[PDB]
Amino acid sequence: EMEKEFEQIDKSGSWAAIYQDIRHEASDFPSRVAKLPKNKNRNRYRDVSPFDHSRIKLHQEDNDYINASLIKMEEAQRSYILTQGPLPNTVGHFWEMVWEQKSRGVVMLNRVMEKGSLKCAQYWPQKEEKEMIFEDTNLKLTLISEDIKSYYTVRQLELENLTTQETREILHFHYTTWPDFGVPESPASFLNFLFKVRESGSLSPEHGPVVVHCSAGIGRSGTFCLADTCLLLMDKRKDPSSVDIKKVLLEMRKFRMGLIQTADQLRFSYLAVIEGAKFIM
Ligand SMILES: Cc1sc2ncnc(N(C)C)c2c1C
């Protein structure tokens, strides 16, 4: 049982050691499309690339590339798109991906500015009456409503395909209180946020995969889909304590490199799953 594994690693202070064994064991697949010179300005970080086998392709004949990966968790029946925070020049590609993949939710785990630098383009409207038009991808985005709470904001957005005049409602879930340095002290507000995204229907198989991002789409984004998948597997299995968080993380790392960036994020992921689990038992 992980609760005991948690105390063992914690009492021994072995988090940096566990984390290194995960780094060592992690899959390595080609990322040739990401490294093409015509795609250099489509990537926020030169060392964070989608694998070719799991990359999301845009349906535009010119350049199909976006820094985004499909994470398919077969046993949990959960899919996620993990992506980088859009760049000024990729905001249109981001919304094209949301449209083409039939996503119902976008989960954002960063602020636009952190540590005095821009982590992300402002890719949604700030006011009802000031909609955004993405000329390159022929999409219109309108803010419908905004509900600001202590730890997160939920926004209802309308995305319109200007080509076909179809419209869809997108839910934007913005976790606003992840600290600039390290991880939250308690997973309570993170778990409430998770169950809010679930209650929305955004993680359900009758929609396309949820889009999850932070700045790089690997660290906080990793913690989100690791906690969700682990908790779902505990519901599904005859023996809930058969769930090994290290094994689940390695399965997820087949689909996108570097998920969970620090030993602190790994410790936080264990805490989140343990607390969530105990919130059933
Ligand atoms: C950590 C949280 S928040 C939340 N909201 C509604 N239902 C829940 N259960 C019991 C599945 C939870 C859990 C386990």
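The residues of chain A that appear here are 2-282 by Swiss-Prot count, in order.
Method on record in the header is X-ray crystallography, 1.8 Å.
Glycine too: its Cβ is placed from the backbone N, Cα and C atoms.
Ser50 (mutagenesis position) falls within neither a helix nor a strand when secondary structure is assigned with DSSP, and so counts as coil. The Cβ of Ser50 (mutagenesis position) has 22 neighbouring Cβ atoms from other residues within 10 Å, across all protein chains displayed. Record note (Swiss-Prot) on the mutagenesis of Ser50 to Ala or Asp: No phosphorylation.
Among the mutagenesis results in Swiss-Prot, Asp181 to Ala has the note: Substrate-trapping mutant. The residue drawn here is the original one. For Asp181 (mutagenesis position), the same-chain residues 6+ apart in sequence whose C-beta sits under 8 angstroms from its C-beta are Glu115, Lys116. In the three-state DSSP scheme, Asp181 (mutagenesis position) is classed as coil.
If you look up Swiss-Prot, you'll see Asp181, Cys215, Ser216, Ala217, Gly218, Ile219, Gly220, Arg221, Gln262 marked as substrate binding site.
The annotation that Swiss-Prot gives for the mutagenesis experiment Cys215 to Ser reads: Catalytically inactive mutant; abolishes sulfhydration. Neighbour density for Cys215 (mutagenesis position): within 10 A of its CB lie 27 other CB atoms from the protein chains shown.
Annotation comment: Swiss-Prot describes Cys215 as active site, phosphocysteine intermediate.
Fewest other C-beta atoms within 10 Å: among the binding-site residues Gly218, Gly220, that description fits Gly220. If you take the Cα of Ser216 (substrate binding site) and the Cα of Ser50 (mutagenesis position), they are about 13 angstrom apart, rounded to a whole number. Ranked by Cβ neighbours within 10 A across all protein chains shown, the binding-site residues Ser216, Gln262 are led by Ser216. Cα of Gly218 (substrate binding site) to Cα of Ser50 (mutagenesis position): a span of 10 Å. You'll find the Cα of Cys215 (mutagenesis position) roughly 12 Å from the Cα of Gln262 (substrate binding site).
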